[PDB]
Amino acid sequence: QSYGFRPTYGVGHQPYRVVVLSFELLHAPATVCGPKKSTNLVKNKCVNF
Amino acid sequence: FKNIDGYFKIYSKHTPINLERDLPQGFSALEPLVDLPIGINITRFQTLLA
Ligand SMILES: *[C@@H]1O[C@H](CO)[C@@H](O)[C@H](O)[C@H]1NC(C)=O
């Protein structure tokens, strides 16, 4: 069955775009990792690295 | 080629021969080329010829 999808329908009948993100593991070791941010490095000083 | 737990290691090296005999003498260490992260078991291999 098809929807109407007219711009005059209420919020209960308006179309919605849904994106689902499913996470998997134990298949491949670390293939999709998040963003690893970094900082500006300095020298000639005792600093943790 | 190596089949470690989660990284198919690949090593390569190129050296001249200039002679026609068995494998030459001298050492030639192969350097790593790519990690190839895969978790697939490998027990058989073949050679691709043209
Ligand atoms: C691949 O090797 C692992 C480790 O020995 C084993 O647990 C698994 O059952 C193997 N899978 C296949 C399809 O042979």
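Note that chain A is numbered according to Swiss-Prot, with residues 493-541 shown in order.
In case you wondered, yes, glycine gets a Cβ from its N, Cα and C as well.
Pulled from Swiss-Prot, these are the features on record:
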type	residues	note
MUTAGEN	A:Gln493 to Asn	Reduced host ACE2-binding affinity in vitro
MUTAGEN	A:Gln493 to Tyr	Reduced host ACE2-binding affinity in vitro
VARIANT	A:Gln493 to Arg	In strain: Omicron/BA.1, Omicron/BA.2, Omicron/BA.2.12.1
VARIANT	A:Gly496 to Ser	In strain: Omicron/BA.1
MUTAGEN	A:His519 to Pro	Increased resistance to human covalescent sera neutralization
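This view paints the features noted in Swiss-Prot onto the structure.
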residue  : record               : Cβ neighbours (10 Å)
A:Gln493 : mutagenesis position : 2
A:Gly496 : variant position     : 8
A:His519 : mutagenesis position : 7
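Closeness to chain B is evaluated for the recorded positions A:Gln493, A:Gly496, A:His519 by Cβ distance, with values under 8 Å counted; counted residues in sequence order are A:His519.
DSSP classifies A:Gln493 (mutagenesis position) as coil under the three-state reduction. Look at A:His519 (mutagenesis position): DSSP puts it in coil.
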